[PDB]
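Chemist: There's a structure below that I have some questions on.
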Amino acid sequence: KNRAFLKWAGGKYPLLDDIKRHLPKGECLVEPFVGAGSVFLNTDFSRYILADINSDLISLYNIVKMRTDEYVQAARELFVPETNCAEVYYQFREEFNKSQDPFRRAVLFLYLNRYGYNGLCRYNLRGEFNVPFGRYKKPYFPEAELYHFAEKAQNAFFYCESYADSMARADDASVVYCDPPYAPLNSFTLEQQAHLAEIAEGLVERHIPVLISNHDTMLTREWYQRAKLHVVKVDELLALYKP
Amino acid sequence: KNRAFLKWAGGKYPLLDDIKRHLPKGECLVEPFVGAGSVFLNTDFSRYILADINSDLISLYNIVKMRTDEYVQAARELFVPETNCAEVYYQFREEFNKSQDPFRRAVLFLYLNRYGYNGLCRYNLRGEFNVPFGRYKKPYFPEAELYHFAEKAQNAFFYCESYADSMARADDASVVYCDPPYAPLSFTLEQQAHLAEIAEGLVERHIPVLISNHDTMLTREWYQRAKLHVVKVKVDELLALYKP
Amino acid sequence: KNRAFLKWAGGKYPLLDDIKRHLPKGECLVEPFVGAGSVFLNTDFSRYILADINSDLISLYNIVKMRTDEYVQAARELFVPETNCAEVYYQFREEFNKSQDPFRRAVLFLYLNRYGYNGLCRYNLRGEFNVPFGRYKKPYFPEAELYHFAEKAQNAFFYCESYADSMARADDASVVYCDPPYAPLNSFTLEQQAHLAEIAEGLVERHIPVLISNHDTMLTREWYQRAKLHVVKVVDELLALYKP
Ligand SMILES: Nc1ncnc2c1ncn2[C@@H]1O[C@H](CN(CCc2csc3ccccc23)CC[C@H](N)C(=O)O)[C@@H](O)[C@H]1O
Ligand SMILES: Nc1ncnc2c1ncn2[C@@H]1O[C@H](CN(CCc2csc3ccccc23)CC[C@H](N)C(=O)O)[C@@H](O)[C@H]1O
Ligand SMILES: Nc1ncnc2c1ncn2[C@@H]1O[C@H](CN(CCc2csc3ccccc23)CC[C@H](N)C(=O)O)[C@@H](O)[C@H]1O
């Protein structure tokens, strides 16, 4: 179980076995919600398309892919112990919210993922990153995970796009793995939630497989109704669209 | 302890003992919120007036009562192995929503309540039956309970109307039992209190009423004027007796 | 440990220890949200300024300060067995909502807090007190706590104003302790909650120490980012101290 350099909080690695049980083989895996990368990091496709709306994430990812050593070194500096108090965190939050340089921002992004309350990633209405200090014991610099991610990223393209656009890049050689924000028990709406399904139906008819993960509820069974459904242990659901 | 042919609200009928404990005697039992029918099914008044606002329900019950053998036969057909899969479940749900045949609707309805997610009854904004496939091991066709219902229905009338109208059918020899939709932790709080206000009117005319709900500040507020009884278990449940 | 004479649903008491551990020393302790009085009852300042938005409360307190026995006498009369029923509760409550006499009102207020659902203080939108009968097996008359409250009162001023006014009164020799309505998961707002933390910034900046207590949250940590913070497990409580 290769870990992700980022917290989500990470988040977790349940389901992983089950996702791989039902994930069908192919050349290229297309992920319209990469998030922390956990599935990508734990699979062996020849080739990966990975997308997400959060541009801070994609930008980090391309940098880790293209400038690995220079990235690791600049990031490492600010895991020294002088930077582990409320006074520094807030100064670094502000710098990040005011920076226009993508590189510097990716370095600071890392530190905030690791020193901030529960590894949350959150913006206020002015679109500033607005998570407070976590008061963490001893954070951990993820040097190995960084390198491991960048080796793997050499067969990965990353795009800042929403699900319909990333989903439109699959072809017959592709498989598609979907991890939308969870159905309920701004944000991602139910209209979008049902829209993802239709896209899935559109793709499977074109002979491209699609697997979707979500809570098990009334709404999701409605949405995923034209798919093979496996329940797993609230319960999770894995909707498979096999041609 | 007789069961209802329809899968109930959540899981109920452990309250039946406290209901029968606190339910006064008389000739007729009026039930403004009949639902699946279990108080009716496990009680013994000489007649019943049974009401509900869902007209799929009241139709079904009028057809179980008046066309009993033809209904049971036709329904049993649908409870096979062939029909226990999404493909068919969805096909039958669409038929139901498109149909104009009260008979055939009553049929599909039971299948949908048996093969459907948590045996729920729900409609979307367009008024169409809305519950997804329930993925059950193998569903049980309620043959005995269908007949029990039908035999018991011979002393019943079914109405499709609202708590206020059904409650005004009650009279000197009546007794009212209400089982409104649950208070919170759509049926509005204004109606929730209206129900307790009509109860207060009934008892002034010497017509006992008993009402059932969760135990909360609000239920307690609305039923101020009834002797109150708390039933444990997951939270407590309240029974409010208005007695002359 | 002294108890308040007023009931409350779920706390103030559990944390006194942790609080007194972190409460700075000084001559006067100021309390924007006095509530039931428990830190005030269990600390030993020279003088106290005690404040709350609820006029019924401050008024009750001023009356207990100045008319002790005349108060305790009238209040005892209502803790008899003849009163522990819904007939009487609703009667007393209605008299409270209709009385314009402070003294009669404050005697009733105590009946309502000890005989009502969960010791709760609520009002409808017409300002009427709307808590129902709490159906209590037997309610205590807190005589000892009343007298103890009166005794300490001699070193206190009660004000009915809002958090900012009452904090504007703190001075070189003061300590402020804040216990706002809790952060979430016509009431106290987020903006207000963030405003309290600012006034606190201003106060420490003038060498006035401030202690605030709340749940441990993403939100409470944002607001109190400038305080020295201490989690206390029991979700967790947060204590934020602004020390010069
Ligand atoms: N409209 C959208 N199109 C494409 N991607 C979208 C869209 N809306 C939201 N997303 C992205 O979808 C991702 C959400 N994912 C994971 C988010 C995430 C995990 S670790 C991490 C670290 C940094 C940033 C985000 C994340 C949520 C799935 C999980 N089952 C849950 O409900 O919590 C997240 O990256 C978010 O940015
Ligand atoms: N204004 C109304 N007047 C009379 N009846 C009403 C009114 N509004 C709603 N109702 C009906 O009241 C019935 C409610 N029943 C709910 C049972 C139910 C839910 S889905 C279903 C399918 C078949 C049979 C019963 C049920 C009361 C039980 C309990 N208090 C609860 O809701 O948890 C239900 O049939 C609904 O259709
Ligand atoms: N804006 C305000 N300014 C001053 N005081 C305020 C303001 N807003 C609310 N308050 C007062 O703040 C008091 C808060 N206290 C209420 C304590 C109480 C105990 S017994 C009793 C009987 C009557 C009234 C209050 C209480 C609750 C804080 C807690 N952590 C929570 O949210 O549950 C409460 O009495 C309320 O009247």
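Numbers in chain A track Swiss-Prot; the residues on display, in order, are 3-187, 199-246, 261-270.
Just so it is clear, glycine is given a Cβ too, placed from its N, Cα and C backbone atoms.
Pasting the feature list from Swiss-Prot:
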type	residues	note
BINDING	A:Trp10, A:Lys14, A:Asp54, A:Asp181	S-adenosyl-L-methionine binding site
MUTAGEN	A:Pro134 to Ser	About 63% methylase activity, binds S-adenosyl-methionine (SAM) normally
MUTAGEN	A:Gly136 to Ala	About 33% methylase activity, binds SAM normally
MUTAGEN	A:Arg137 to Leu	No methylase activity, binds SAM normally
MUTAGEN	A:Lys139 to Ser or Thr	75% methylase activity, binds SAM normally
MUTAGEN	A:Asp181 to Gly, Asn or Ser	Protein stable, no methylase activity, no binding to S-adenosyl-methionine
MUTAGEN	A:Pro183 to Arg	Protein stable, no methylase activity, no binding to S-adenosyl-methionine
MUTAGEN	A:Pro183 to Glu or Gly	Low amounts of protein, no methyase activity, no binding to S-adenosyl-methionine
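What's the neighbourhood like for these features in this structure?
Modeler: In the three-state DSSP reading, A:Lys14 (S-adenosyl-L-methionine binding site) counts as coil. Packing around A:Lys14 (S-adenosyl-L-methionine binding site) is summarised by its Cβ count: 9 other Cβ atoms lie within 10 angstroms of its Cβ, all protein chains included.
Of all Cβ atoms in the protein chains displayed, 22 besides its own lie within 10 Å of the Cβ of A:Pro134 (mutagenesis position).
Other Cβ atoms within 10 Å of the Cβ of A:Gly136 (mutagenesis position) number 19 in total over all chains.
Long-range neighbours of A:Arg137 (mutagenesis position) (same chain, six or more residues apart, CB within less than 8 Å of its CB): A:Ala88. For the recorded site, A:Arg137 (mutagenesis position), the DSSP three-state label reads coil.
Annotation for A:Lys139 (mutagenesis position): no spatial neighbours, criterion Cβ-Cβ under 8 Å with sequence separation of six or more.
The DSSP secondary structure for A:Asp181 (mutagenesis position) is coil. When other Cβ atoms within 10 Å of the Cβ of A:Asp181 (mutagenesis position) are tallied across all protein chains shown, the result is 20.
Non-local neighbourhood of A:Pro183 (mutagenesis position): A:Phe35, A:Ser200, A:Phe201, each in the same chain, at least six residues away, with C-beta under 8 Å from its C-beta.
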Chemist: Any idea what DSSP makes of A:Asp54 (S-adenosyl-L-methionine binding site), helix, strand or coil?
Modeler: coil
Chemist: Which of these recorded positions, A:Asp54, A:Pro134, A:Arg137, A:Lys139, A:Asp181, A:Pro183, are close to chain C by Cβ (under 8 Å)?
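Modeler: In terms of proximity to chain C, the recorded positions that count are A:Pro134, A:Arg137, given in sequence order.
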Chemist: Of A:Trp10, A:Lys14, A:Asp54, A:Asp181, which is closest to A:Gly136 (mutagenesis position) if I measure between C-alpha atoms? They're all recorded positions.
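Modeler: So, of the listed recorded positions, the one sitting closest to A:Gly136 (mutagenesis position) is A:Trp10.
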Chemist: Identify which of the binding-site residues A:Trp10, A:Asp54 has its Cβ surrounded by the largest number of other Cβ atoms within 10 Å, counting every protein chain shown.
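Modeler: For the binding-site residues A:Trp10, A:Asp54, the Cβ with the most other Cβ atoms within 10 Å is A:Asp54.
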Chemist: Quick one: pull the CA-CA distance for A:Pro134 (mutagenesis position) versus A:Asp54 (S-adenosyl-L-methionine binding site), whole Å only.
Modeler: 24
Chemist: From A:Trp10, A:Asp54, A:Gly136, A:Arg137, A:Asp181, A:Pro183, which recorded positions have a C-beta atom under 6 Å away from some atom of ligand 1?
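Modeler: Checked recorded positions vs ligand 1; flagged A:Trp10, A:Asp54, A:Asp181, A:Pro183.
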